[PDB]
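Q: Quick one: the structure is below, questions incoming.
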Amino acid sequence: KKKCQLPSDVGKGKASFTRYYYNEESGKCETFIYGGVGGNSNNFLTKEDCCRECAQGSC
């Protein structure tokens, strides 16, 4: 489960929306713009689930 620290991927699409993503180097979560083609695992339509990404390792 290395899906805790992935790069930002907004790509293209017509699904202009903000999703939650967890990042390492501190164990924090933020919001990113996602809509269309899914990029990496740095996107989540949920809030709590965000931690789940790293909850399998550190979080």
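Using the numbering of Swiss-Prot, the residues shown for chain A are 22-80, in order.
Note that Cβ sites are derived from N, Cα and C of the backbone, with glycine treated the same way.
Straight from Swiss-Prot, here's the annotation block:
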{"type": "DOMAIN", "residues": "25-75", "note": "domain 'BPTI/Kunitz inhibitor'"}
{"type": "MUTAGEN", "residues": "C72 to A", "note": "5-fold decrease in trypsin inhibition, and no change in Kv1.3/KCNA3 inhibition; when associated with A-80"}
{"type": "MUTAGEN", "residues": "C80 to A", "note": "5-fold decrease in trypsin inhibition, and no change in Kv1.3/KCNA3 inhibition; when associated with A-72"}
Q: Could you work out which of the mutagenesis positions (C72, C80) has its C-beta surrounded by the smallest number of other C-beta atoms within 10 A?
A: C80
Q: How far is it from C80 (mutagenesis position) to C72 (mutagenesis position), counting Cα to Cα, in Å?
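A: Between the Cα atoms of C80 (mutagenesis position) and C72 (mutagenesis position), the distance comes to 6 Å.
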Q: Let's see if you can do this one: DSSP helix, strand and coil counts over the domain 'BPTI/Kunitz inhibitor' (25-75), in that order.
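A: Per DSSP, the residues of the domain 'BPTI/Kunitz inhibitor' (25-75) fall into 6 helix, 15 strand, 30 coil.
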